[PDB]
Amino acid sequence: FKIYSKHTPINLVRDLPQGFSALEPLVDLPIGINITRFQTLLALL
Amino acid sequence: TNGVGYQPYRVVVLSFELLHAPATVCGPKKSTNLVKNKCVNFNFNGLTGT
């Protein structure tokens, strides 16, 4: 489950701007499991 | 007080199964020392050449 990742020093707050920047192979997960759906999970009136 | 026949053989039957959860209990390498400026053969992370 390859995790390509990168943080770029953007300076803005809203919709993704133009420009160019690559990502990097930050970590792989040498499992062989099956995955077909994901779900976001934040730091949960 | 019983016999060595009863004396337990500390037994580890190595139950291993193959071709699932890709091979993870594996075989290591044995290194050498680096050489330079010599037409030689080499092996690097599977990659081999001269």
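Residue numbering in chain A adheres to Swiss-Prot, whereby the residues present occupy positions 201-244, 249 in order.
Note that Cβ sites are derived from N, Cα and C of the backbone, with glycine treated the same way.
Going by Swiss-Prot, these are the annotated features:
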- A:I210 to V: In strain: Omicron/BA.2.75 (VARIANT)
- A:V213 to E: In strain: Omicron/XBB.1.5, Omicron/EG.5.1 (VARIANT)
- A:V213 to G: In strain: Omicron/BA.2, Omicron/BA.2.12.1, Omicron/BA.2.75, Omicron/BA.4, Omicron/BA.5, Omicron/BQ.1.1 (VARIANT)
- A:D215 to G: In strain: Beta/B.1.351 (VARIANT)
- A:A222 to V: In strain: 20A.EU1 (VARIANT)
- A:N234 to Q: Increased resistance to neutralizing antibodies (MUTAGEN)
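Feature map: Swiss-Prot annotations on the structure.
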residue	record	Cβ neighbours (10 Å)
A:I210	variant position	10
A:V213	variant position	5
A:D215	variant position	5
A:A222	variant position	7
A:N234	mutagenesis position	5
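It is 20 Å from the Cα atom of A:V213 (variant position) to that of A:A222 (variant position). With respect to their backbone Cα atoms, A:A222 (variant position) and A:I210 (variant position) stand 13 Å from each other. On the backbone, the CA of A:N234 (mutagenesis position) and the CA of A:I210 (variant position) stand 35 Å apart. Secondary structure from DSSP puts A:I210 (variant position) in coil.
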